Structures are given as C-alpha cells and as structure tokens.
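First the structure, in the form of structure tokens, and then the observations on it.
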Amino acid sequence: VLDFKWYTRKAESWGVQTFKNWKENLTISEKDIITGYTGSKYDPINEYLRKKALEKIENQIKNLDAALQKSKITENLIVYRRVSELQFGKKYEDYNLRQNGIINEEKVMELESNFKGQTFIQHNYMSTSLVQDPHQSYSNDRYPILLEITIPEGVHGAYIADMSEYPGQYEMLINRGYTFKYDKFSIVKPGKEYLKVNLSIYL
Ligand SMILES: [Cl-]
C-alpha cells in the first residue's frame, strides 16, 4: 500500500507522473469542469438534487463522470480526508465530538458502536488528499475527524492538484458512487486531538 504520509514532494511527483497521460487526454470541457469543481461553492450531485442552471449541473456531472471513468489508480493507496461530524449524518451537526481540543471518549465509543462495520454510499464526488493535512482549508483546527482511506488498485480517481484552484490540497479526486466501510476508530493525541477513522472501499 502506497502511503505518502507528509511527503509532499514525493506525492506531487507521483501524482503528476502517474496521471500525466490521463490529463493530456482530457477534453477542454473535462479540464474546465475539474478545475471549476475544485473552486465551487456546491457539490454538483448535492446541488443537482437541491435544485440553464440545471443544464450547467447535468453537464458538470457528465464531464466529471467521463473524466474520472477514464482514470484508474495504479497502486493500492492511502488517501486522507478531513470531515466534521456531519460525516455521520445531518443530526450529528451538534454532536460535540471535540471540546477545547479534546476528543470525548464516550462519543468515540458511541460512533464506534453505531458505525464500526457498517457502510455508507459516498454519493458526491470524493475529494481527498494524497498527504495528510496539507492545507489550512481542511485542517485539524477545524475538523475533528481524519478519514484514512484505503483504496484498491483500479478505482476510478485521479490526481488533479496542478489543475486545481487550490493545488496545495494535493487532491486525489475519487469518483462518485462508491461505498465505503467504517473499519476502525482511534483517538490521536498531539495541537488538538482528533478521531482517526479508517475506511476501505466496498466494491
Ligand atoms: Cl475543539
């Protein structure tokens, strides 16, 4: 399993190299929509459901789907994604997993009880980073959960950092529609504490 940890230079070198030919075979519309996605207020699936406005969104989806279906990750890979408690559903907005930098142990035990061994469908495209916590937009300061995600060789995703509005996110964009399993819950101490949640793809 390839895991770049905090090694931004090695990760960038691999991501640019291994997705170079994919990128050069993208259409003008596909490149435009990838970049637009990285700077957009809304997730286009979430938006398509919420809503010339509707033409724009359907086209975004057609082009993102087409782009990502052309890419296959070449190695088993670890990627990283910071999220809030909303990960577990809308009702978890106010869960208060973390107070004053400290992860609440009994709340971790409750999440583990409710979710360990269960799956969820990631309906939206899934933005992740090739290294852990590279960018302040998706930081440990704001987000009390780090998803540490194991991706098998062959999954449809692509390194898009040099096309992004925010290249320093070191983004691996994973296609929409994959199912993921909650495998492990662990508290990581420094500096705020966080909850590390290991996920795997469930094909
Ligand atoms: Cl906090």
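The numbers used for chain A are those of Swiss-Prot, and the residues that appear cover 243-293, 312-450, 457-469, in sequence.
We read in the header that X-ray crystallography, 1.8 Å was used to get this structure.
Cβ coordinates are placed from backbone N, Cα and C, and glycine is handled just like the others.
Shown in sequence order, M386, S387, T388, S389, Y398, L406, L407, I409 are the residues of the chain, 6+ apart in sequence, with a C-beta less than 8 angstroms from the C-beta of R341 (active site). Feature annotation from Swiss-Prot assigns active site to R341 (among others).
As annotated by Swiss-Prot, active site applies to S387 (among others), with the evidence given as sequence analysis. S387 (active site) has a Cβ environment of 18 other Cβ atoms inside 10 Å.
Under the heading active site, Swiss-Prot lists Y398 (among others). Taking the Cβ of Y398 (active site) as centre and 10 Å as the limit, one finds 20 other Cβ atoms among all the protein chains shown.
Sequence-distant neighbours of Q429 (mutagenesis position) (same chain, 6+ residues apart, CB-CB distance under 8 A): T280, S387, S389, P394, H395, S397, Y398, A421. Listed in Swiss-Prot is the mutagenesis experiment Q429 to A, annotated as follows: Restores 10% growth in yeast.
For the mutagenesis experiment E431 to A, the note given by Swiss-Prot reads: Restores 15% growth in yeast. Long-range C-beta contacts of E431 (mutagenesis position), restricted to its own chain and to partners at least six residues apart, with a cutoff below 8 Å, comprise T280, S387, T388, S389, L390, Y419, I420, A421, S424. According to its DSSP assignment, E431 (mutagenesis position) is in a strand.
As annotated by Swiss-Prot, active site applies to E431 (among others), with the evidence given as sequence analysis.
Between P450 and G457, the deposited structure omits 6 residues, and the straight-line distance between their CA atoms comes to 5 Å. The model of this deposited entry stops at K293 and resumes at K312, leaving 18 residues out; those two Cα positions are 12 Å apart.
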